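Asks: Dropping a structure here in C-alpha cells format, bear with me for questions.
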Amino acid sequence: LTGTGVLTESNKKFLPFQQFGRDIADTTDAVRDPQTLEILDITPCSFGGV
Amino acid sequence: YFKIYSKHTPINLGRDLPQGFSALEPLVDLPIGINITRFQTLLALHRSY
Ligand SMILES: *[C@@H]1O[C@H](CO)[C@@H](O)[C@H](O)[C@H]1NC(C)=O
C-alpha cells in the first residue's frame, strides 16, 4: 500500500482478521502497521486552492 | 483457500436458527488446492452421544 497521507492514531477497531480499511469511497482511510499491528488513520495531506 | 467463516454465537436457542443478525468472521482460510464435491460430519466419540 503506497500513498501519501498524514499517518495518525486511530480510535477505530480493526477486528483481528481486518487488514486494511477503506471508507465510503475506495480510499484506504486506515492501515494496520505491518509491525506493532497498530490501527493508523491515514488521511490526505491538507491541500487547498489559493 | 478453504475459508471457514465461524461465529461461535454466545446466544440462546429458544428455537433453532433464531431470528436476528449474526455476522460470521473468518477463522481459518486454509490454502489448499482440492475439489470437495461431498461432505459428512463426525460424532466419533467412543461414547458417541
Ligand atoms: C473434483 O472431483 C469431481 C468429482 O469427481 C470432479 O467432477 C471434478 O472434475 C474434480 N475437479 C478437478 C480438480 O478437476
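Heads up, chain A uses Swiss-Prot numbers, so what you see runs 546-595.
Per deposition record, electron microscopy, 3.4 Å.
In case you wondered, yes, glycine gets a Cβ from its N, Cα and C as well.
Below are the features listed in Swiss-Prot for this protein:
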| type | residues | note |
| --- | --- | --- |
| VARIANT | A:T547 to K | In strain: Omicron/BA.1 |
| VARIANT | A:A570 to D | In strain: Alpha/B.1.1.7 |
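So that I understand the layout, could you describe where these features sit and how close they are to other parts?
Replies: Long-range Cβ neighbours of A:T547 (variant position) (same chain, at least 6 residues apart, Cβ-Cβ under 8 Å): none. DSSP classifies A:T547 (variant position) as coil under the three-state reduction.
In this view, A:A570 (variant position) is surrounded by 7 other Cβ atoms within 10 Å of its Cβ, with every protein chain counted.
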